[PDB]
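As structure tokens, the structure follows; a few thoughts come after it.
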2 protein chains.
Amino acid sequence: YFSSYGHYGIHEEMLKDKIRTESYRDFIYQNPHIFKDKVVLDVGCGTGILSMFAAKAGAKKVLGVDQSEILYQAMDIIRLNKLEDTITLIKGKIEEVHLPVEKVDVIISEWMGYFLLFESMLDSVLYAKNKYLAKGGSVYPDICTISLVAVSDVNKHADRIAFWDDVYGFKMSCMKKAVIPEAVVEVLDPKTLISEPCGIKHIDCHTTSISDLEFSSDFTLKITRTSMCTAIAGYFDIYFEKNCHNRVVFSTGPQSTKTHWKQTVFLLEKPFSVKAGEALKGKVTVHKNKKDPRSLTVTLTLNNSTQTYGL
Amino acid sequence: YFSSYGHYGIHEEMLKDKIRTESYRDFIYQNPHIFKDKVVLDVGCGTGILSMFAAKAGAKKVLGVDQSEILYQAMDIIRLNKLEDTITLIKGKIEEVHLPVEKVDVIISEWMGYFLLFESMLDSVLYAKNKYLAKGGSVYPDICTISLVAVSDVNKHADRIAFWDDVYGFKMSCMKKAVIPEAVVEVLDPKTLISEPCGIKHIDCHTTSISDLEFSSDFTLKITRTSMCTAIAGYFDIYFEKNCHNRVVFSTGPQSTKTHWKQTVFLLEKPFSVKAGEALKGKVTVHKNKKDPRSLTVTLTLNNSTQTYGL
Ligand SMILES: Nc1ncnc2c1ncn2[C@@H]1O[C@H](CSCCNC(=O)Nc2ccccc2)[C@@H](O)[C@H]1O
Ligand SMILES: Nc1ncnc2c1ncn2[C@@H]1O[C@H](CSCCNC(=O)Nc2ccccc2)[C@@H](O)[C@H]1O
């Protein structure tokens, strides 16, 4: 849970994601008017680097909150950089902790999971917004989108599914039923994309509620190559827009530099032929799992069949 | 625990490890005299492929035992290959389950973890041997070794340790103390090896006891390149020897084809210069962690400093 985030390993991976970390750095350093003399809340501050960016940009006060043990490392790091007079770190869940202020001017966080919403803390960020954001205050990143794109990769498909038909001369076909419903997080070869992307979800963190994060979308994939469609890929775009002189965007899609989010891939049980110029129609719904509500399920209808996928 | 092994993902990885899986296949198919008309116990049978190898080689009966939910998939797989009359699958811990026989002729398993002994079930295999192996019976694989080799990789070292000194202009040096004591599982470039390997441990599964698996060894690394020594790497070799006409060996060392075990790397807090022809002397001790006894610690003394490492 918060246990995983107690270990340095995930923090190292996020910090070495240059697209991710340089986007936040650029947003703050190139829009210091958003931070100068402001009270900033960093929801899930981790190692504290985002809090230190906000302090450097002239924040009056930064409150860094994390439930994980990493906050004790943040505490030493803030002291090592001599920022303890500007940055106050608080251990606990943003849902329960006591803040030395009633309201904040700005909320910043990196809450995004695989396919944007997996094991994401947007729900925790929205709690902080509704309870703590001042009237006329701002939350960043402010705008997110989710997109789908069609994939043709018969070899990758055969590696994951057809593999189980003959394993050292033995049939293991009954394994396919456990494999198909698990989404795969992997970097896609952009040469395997056979459609234009379709946006299925737009979120503004200023106006969205937790109930908006379970959604359905009809979609149309404009096919660009006559091929066997073997999978649908998902990815997301992150925007820093509100009150920016220097807007910042990053994509986690396969046409962009890879990030630690990679892409999320939903393998089709039955690949099917498509033709260039075809308008491929489908439906996708995202639900919070009843068991672990940090677990998503994604229901995909395409080519007259429906499959539910989890991460 | 057994929970991780309930999921197909780890079984797919082990089965697609050709060095691992073709070694077991070759051992059984090229030494069928070991199996013909024998009663075979497969300790931790997983998906059941090893049990099916033993049946194909003419086993009278194969008992496949696994604590994990994967055993239910094994049950369908054995039925799909029409081997249910030869292979009996039993769900539970080999330590507690009831077997329809008092003794077995042969025990087979794949128990090996990172650095041979991490989260390894050799203890469970030895329980099965001491309780169930007939007089004059055989256990496979029968012989294992662990080796160390010296590494020079200043860039990899700087990527993992020196990285934390300056992260986007902020000091994060206090992170180094969490990083140094974690062993890294990774495939090494064989060009970075700067010593001959040194064997630190020989196990014969016929004669070894659980108490032998906590051990100390003095070692000498024959340096082959004047360089900065940045790490010590560990790996292991697996032998099928007893009563074989066709002996089988595989190595998980960096001079051999990569396996899912890769190599285990112990980064040095203070890299130090070595000269070609130098006899580098050290000491290594392996202990079962007091907290999780599936967790090892490795204490390494080299160049007049000592560090304890965990996985
Ligand atoms: N309800 C919750 N209340 C309190 N903490 C919670 C809650 N839910 C989750 N968490 C924590 O949120 C973190 C998400 S991972 C981001 C670490 N922070 C960064 O890298 N930031 C950064 C660095 C550079 C650039 C941009 C950002 C974990 O540490 C969780 O322990
Ligand atoms: N005390 C215990 N009692 C019962 N089961 C236990 C115990 N400790 C651990 N386990 C299980 O042992 C497995 C180790 S992973 C190997 C799967 N088997 C293979 O791939 N075999 C194979 C395939 C091809 C070639 C060679 C071998 C897991 O499924 C655990 O659930």
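The residue numbers of chain B are those assigned by Swiss-Prot, with the residues present covering 220-530 sequentially.
The deposited model was determined using X-ray crystallography, 1.9 Å.
Note: Cβ is positioned from N, Cα and C throughout, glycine not excepted.
According to Swiss-Prot, the feature active site maps to B:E329 (among others), an assignment based on similarity to another entry. Applying an 8 A CB threshold to same-chain residues 6+ apart, the list for B:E329 (active site) reads B:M233, B:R239, B:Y243, B:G263, B:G265, B:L269. Annotation note: B:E329 (active site) sits in a coil segment as assigned by DSSP.
In the three-state DSSP assignment, the secondary structure recorded for B:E338 (mutagenesis position) is coil. Per Swiss-Prot, active site is recorded for B:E338 (among others).
The secondary structure of B:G263 (S-adenosyl-L-homocysteine binding site), as reduced to three states from DSSP, is coil rather than helix or strand. The feature S-adenosyl-L-homocysteine binding site is assigned by Swiss-Prot to B:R239, B:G263, B:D285, B:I313, B:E314, B:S343, with experimental evidence given as support.
Here the residue is the original one, but Swiss-Prot notes a mutagenesis experiment at this spot, B:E338 to Q: Loss of catalytic activity. No effect on ALDH1A1 activity regulation. Using a 10 Å Cβ-Cβ cutoff, B:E338 (mutagenesis position) registers 14 neighbours.
In Swiss-Prot, a published mutagenesis experiment is listed as B:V403 to W, annotated Reduces catalytic activity. Less than 8 angstroms from the CB of B:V403 (mutagenesis position) sit B:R379, B:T483, B:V484, B:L486, each of them six or more residues away in the same chain.
Among the mutagenesis experiments that Swiss-Prot reports, B:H464 to A is described with the note: Loss of interaction with ALDH1A1. Annotation note: B:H464 (mutagenesis position) sits in a coil segment as assigned by DSSP. Residue density at B:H464 (mutagenesis position): 9 other Cβ atoms are found within 10 A of its Cβ, drawing on all protein chains shown.
Under mutagenesis, Swiss-Prot gives B:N465 to A with this note: Loss of interaction with ALDH1A1.
Among the mutagenesis experiments that Swiss-Prot reports, B:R466 to A is described with the note: Loss of interaction with ALDH1A1. Cβ neighbour count for B:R466 (mutagenesis position): 13 (other Cβ atoms within 10 Å of its Cβ, all protein chains included).
For B:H464 (mutagenesis position), the spatially nearest entry among the recorded positions B:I313, B:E314, B:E338 is B:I313, judged by CA separation. Among the recorded positions B:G263, B:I313, B:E338, B:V403, the ones whose Cβ sits under 6 Å from an atom of ligand 2 are, in sequence order, B:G263, B:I313. Around the Cβ of B:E314 (S-adenosyl-L-homocysteine binding site), 12 further Cβ atoms fall within 10 Å across all displayed protein chains.
Annotation note: B:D285 (S-adenosyl-L-homocysteine binding site) sits in a strand segment as assigned by DSSP. Checking each of the mutagenesis positions B:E338, B:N465, B:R466 against B:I313 (S-adenosyl-L-homocysteine binding site) by C-alpha distance, the shortest gap belongs to B:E338. The Cα of B:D285 (S-adenosyl-L-homocysteine binding site) lies closest to that of B:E338, out of the mutagenesis positions B:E338, B:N465, B:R466. The least crowded of the recorded positions B:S343, B:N465, judged by other CB atoms within 10 A of its own CB, is B:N465. Ranked by Cα separation from B:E338 (mutagenesis position), the recorded positions B:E314, B:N465, B:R466 are led by B:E314.
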